[PDB]
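**Student:** What follows is a structure written as structure tokens; I'll ask about it next.
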Amino acid sequence: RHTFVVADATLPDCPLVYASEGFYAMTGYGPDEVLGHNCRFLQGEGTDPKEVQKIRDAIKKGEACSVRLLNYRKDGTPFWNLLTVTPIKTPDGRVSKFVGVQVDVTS
Ligand SMILES: *[C@@]12=NC3=[C]C([C])=C([C])[C]=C3N([C][C]([O])[C]([O])[C]([O])[C]OP([O])([O])=O)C1=NC(=O)[N]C2=O
């Protein structure tokens, strides 16, 4: 199982512009509270700041990244998210969108 989202790299904070049907179902949020916002709303006090830093750098460098984060649902309950980010580039070498595949690997 996996979910899928899209971020807009032309905007400075990479706001999500499209989320799959499982993303809203897995996390507990709805489009009205997801679109236009950075994905970071899923994090909490248990999220490893070293792992978050890896995604922050790969987004600035415009390269791919894969991390294991402790994300939280809308009801505060935790789940473990195997996140993979991939830069989508235009022909001129510039990054237009970031794409994310989230897998709930809490087992
Ligand atoms: C999040 N998924 C997700 C999907 C995409 C396509 C991108 C680009 C990022 C994420 N994040 C990370 C978040 O947007 C942000 O980049 C990081 O928090 C690091 O930057 P900051 O400014 O916060 O230091 C995802 N983060 C999650 O926790 N869960 C995901 O599903």
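Going by Swiss-Prot, the residues shown for chain A are 19-125, listed in order.
Just so you know, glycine gets a Cβ as well, placed from its N, Cα and C.
Per Swiss-Prot, the features are:
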BINDING   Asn56, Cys57, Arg58, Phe59, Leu60, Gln61, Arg74, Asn89, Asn99, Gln120  FMN binding site
MUTAGEN   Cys57 to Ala  No effect on blue light-induced kinase activity
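If you look at the structure here, what lies around each of the features I listed?
**Tutor:** Under the three-state DSSP scheme, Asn56 (FMN binding site) falls in the coil class.
Counting every protein chain shown, the Cβ of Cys57 (mutagenesis position) has 24 other Cβ atoms within 10 Å.
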**Student:** Round to a whole number and give the Cα-to-Cα distance in Å for the pair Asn99 (FMN binding site) and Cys57 (mutagenesis position).
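**Tutor:** Each residue's Cα considered, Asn99 (FMN binding site) and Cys57 (mutagenesis position) end up 12 Å apart.
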**Student:** Note down the number of other Cβ atoms within 10 Å of the Cβ of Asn56 (FMN binding site), including every protein chain shown.
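**Tutor:** Other Cβ atoms within 10 Å of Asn56 (FMN binding site): 12.
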**Student:** Would you mind pulling the DSSP three-state label for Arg74 (FMN binding site)?
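**Tutor:** In the DSSP reduction, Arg74 (FMN binding site) maps to helix.
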**Student:** Measuring Cα to Cα, how far is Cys57 (mutagenesis position) from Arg74 (FMN binding site) in Å?
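**Tutor:** So the Cα of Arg74 (FMN binding site) lies 12 Å away from that of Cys57 (mutagenesis position).
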